[PDB]
Amino acid sequence: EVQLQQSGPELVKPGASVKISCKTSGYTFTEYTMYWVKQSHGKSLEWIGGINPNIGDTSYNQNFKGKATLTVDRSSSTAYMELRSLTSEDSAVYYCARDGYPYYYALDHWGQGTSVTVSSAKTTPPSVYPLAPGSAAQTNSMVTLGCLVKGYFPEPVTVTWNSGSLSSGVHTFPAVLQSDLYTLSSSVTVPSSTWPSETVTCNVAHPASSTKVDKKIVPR
Amino acid sequence: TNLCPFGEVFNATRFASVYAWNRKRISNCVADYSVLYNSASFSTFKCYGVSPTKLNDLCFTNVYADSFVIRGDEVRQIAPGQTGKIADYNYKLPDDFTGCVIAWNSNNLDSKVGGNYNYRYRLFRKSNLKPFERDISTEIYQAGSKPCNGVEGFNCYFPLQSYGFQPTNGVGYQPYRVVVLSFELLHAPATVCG
Amino acid sequence: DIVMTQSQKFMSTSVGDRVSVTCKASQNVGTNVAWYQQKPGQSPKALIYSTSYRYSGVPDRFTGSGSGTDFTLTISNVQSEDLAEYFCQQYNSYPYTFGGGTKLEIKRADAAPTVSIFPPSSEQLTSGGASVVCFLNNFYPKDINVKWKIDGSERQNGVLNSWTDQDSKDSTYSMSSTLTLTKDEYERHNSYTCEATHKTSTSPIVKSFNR
């Protein structure tokens, strides 16, 4: 079974350099040509370059000439991409590929992808903050609640409502950037027959800091 | 009595490359295979199918002489049932090849200063070769998925590559002259015999 | 290089419907183009190469035609697994120029959003800053325009937004609006409103709170 396995996600400071691997198994690594690409968040795809393992010929894109270099290790069937002079514009995922010309193809056969983010901030634990609906009967049919996070790094956090039991209309909005630190919110819909008679709480956990914090929604 | 001109293809002054190897058939003469084995100037004198000392009696109807120059570490690839970049893209021997191959070192004639880039071999090819078949061509081998229009660039390269036949190389990198003798036996009676 | 243009970027087709994805080229690409399929978060897989041939494992409903300039990836009987991101590539001249991308969507009835504003809590009032949020849930279609008015004056600084992808159960959108500001700027004014317009009504949906 032909399988391409890449590395894990790397947090890196600006100006440094990283090495992204793509291990290969299931086929003859010498003949087939390997490409490398880059997909930024929300925008179109872009191509970087390609390397040939039997010879070593390279042809990079003109916008990535002083950005990335490629090396192939035939002793372990592992390719490598080394990025240099990183800036905040390289917040993207990077895939490995495989050409298919000696099989009557035009195939790329993409791998998994390594999420490489850039920042200059130490990992900060989150701080939850509840939302005031507020007091009572707003509206009379269905009342919405919520809980914010502010100032945390890195993605993601696990926002569970009522310790993972309430799931009838949970809308965890994606994270944005306001002060080089991520923030998001969540929106739930609890009917009037249980609030504020019963306790509805918001549980946000951070796997990168191992901090468990919960805040009960209080009617105010 | 006319002896066969086996010394013409052996003591020649201009040999050929392995992708464009020359071939001419010898006929209507008496063979003298005794002085070839007893010449004491060859390196590897091996046969495949016929005993090497039983050539002068059991005779054949036609002989072929394929002369080409290869490296020192690739003379083993000219053998029935072997792989390698020389054996499948330039010159292939079948399993039923009932002839004898003969090789010798040619360092004192095909090694000069500057480097001999005239001897050329085929490194890239589309598929393997059938036995006893040559392919003179200069078509660009498309290695990747980019159709290039006979130009030199990425993912399509030139199929020929020159040799580093310099006299300062090692004993495994010296140019070696090899001749392939293919004794073919038809149901017709023999012509070269003796 | 080649500029591969795709227009539009959004398309909405229900199940059991025929959809056509098109993208143009700048110069004479010839025949060698491609098409891909990218699930949200997952890795892209290949669907069509050289605009007439499928791959090993892709369904037979993905057909392609066109040559020279126009290329069309037509799907006959779409499904729930058809919702992905579709790109087009060229293989004519290095470097390779990918396309823009087209996302598929499910058609739904018109529904107005249910806006909800949340004033900052007392824990925000003792922290260092304040942020008032305006949730918008279960609306269709995607086009919307939120406007934070501060006593009749539209505020533009610190107004951040965060849209969502389509829900896989009701095919509705959701979005949120975060307005960040300091302490005394929150208690400088007396009212705050979250104006949001839509094509489902002439006048925009109004909600507000005092103090």
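The numbers used for chain B are those of Swiss-Prot, and the residues that appear cover 333-526, in sequence.
A Cβ is built for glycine as well, from the same backbone N, Cα and C atoms used for every other residue.
Over in Swiss-Prot, the protein carries these features:
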| type | residues | note |
| --- | --- | --- |
| MUTAGEN | B:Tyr453 to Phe | Decreased HLA binding to NF9 epitope. Increased binding affinity to human ACE2 |
| MUTAGEN | B:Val483 to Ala | Increased resistance to neutralizing antibodies |
| MUTAGEN | B:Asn501 to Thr | Reduced host ACE2-binding affinity in vitro |
| MUTAGEN | B:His519 to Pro | Increased resistance to human covalescent sera neutralization |
| VARIANT | B:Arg346 to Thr | In strain: Omicron/BQ.1.1, Omicron/XBB.1.5, Omicron/EG.5.1 |
| VARIANT | B:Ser373 to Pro | In strain: Omicron/BA.1, Omicron/BA.2, Omicron/BA.2.12.1, Omicron/BA.2.75, Omicron/BA.4, Omicron/BA.5, Omicron/BQ.1.1, Omicron/XBB.1.5, Omicron/EG.5.1 |
| VARIANT | B:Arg408 to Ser | In strain: Omicron/BA.2, Omicron/BA.2.12.1, Omicron/BA.2.75, Omicron/BA.4, Omicron/BA.5, Omicron/BQ.1.1, Omicron/XBB.1.5, Omicron/EG.5.1 |
| VARIANT | B:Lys444 to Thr | In strain: Omicron/BQ.1.1 |
| VARIANT | B:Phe486 to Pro | In strain: Omicron/XBB.1.5, Omicron/EG.5.1 |
| VARIANT | B:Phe490 to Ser | In strain: Lambda/C.37, Omicron/BQ.1.1, Omicron/XBB.1.5, Omicron/EG.5.1 |
| VARIANT | B:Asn501 to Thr | In strain: 19B/501T |
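The structure, with features from Swiss-Prot marked on it.
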| residue | record | Cβ neighbours (10 Å) |
| --- | --- | --- |
| B:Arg346 | variant position | 6 |
| B:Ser373 | variant position | 8 |
| B:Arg408 | variant position | 13 |
| B:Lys444 | variant position | 10 |
| B:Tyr453 | mutagenesis position | 22 |
| B:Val483 | mutagenesis position | 7 |
| B:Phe486 | variant position | 20 |
| B:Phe490 | variant position | 12 |
| B:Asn501 | mutagenesis position | 16 |
| B:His519 | mutagenesis position | 5 |
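For the pair B:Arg346 (variant position) and B:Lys444 (variant position), the Cα-Cα distance reads 15 Å. Using a Cβ-Cβ cut-off of under 8 Å to chain C, the recorded positions B:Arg346, B:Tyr453, B:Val483, B:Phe486 reduce to B:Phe486.
The shortest Cα-Cα distance from B:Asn501 (mutagenesis position) to any of the recorded positions (B:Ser373, B:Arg408, B:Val483, B:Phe486) is found for B:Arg408.
Closest in space to B:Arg408 (variant position), of the recorded positions given as B:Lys444, B:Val483, B:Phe486, B:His519, is B:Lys444, taking the CA atom of each residue. A separation of roughly 35 Å, to the nearest angstrom, links the Cα atoms of B:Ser373 (variant position) and B:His519 (mutagenesis position). Ranked by Cα separation from B:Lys444 (variant position), the recorded positions B:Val483, B:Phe486, B:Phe490, B:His519 are led by B:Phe490. Each of the recorded positions B:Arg346, B:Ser373, B:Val483, B:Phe490, B:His519 was checked for a CB under 8 angstroms from a CB of chain A; none meets this. DSSP assigns B:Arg408 (variant position) to a helix in the three-state reduction.
Within the set of recorded positions B:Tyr453, B:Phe490, B:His519, the entry lying nearest in space to B:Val483 (mutagenesis position) is B:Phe490 (CA atoms). Between the CA atoms of B:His519 (mutagenesis position) and B:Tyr453 (mutagenesis position) there is a gap of 36 Å. If you take the Cα of B:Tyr453 (mutagenesis position) and the Cα of B:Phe490 (variant position), they are about 11 angstrom apart, rounded to a whole number. DSSP classifies B:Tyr453 (mutagenesis position) as strand under the three-state reduction. According to DSSP, B:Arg346 (variant position) is assigned to coil rather than to any helix or strand.
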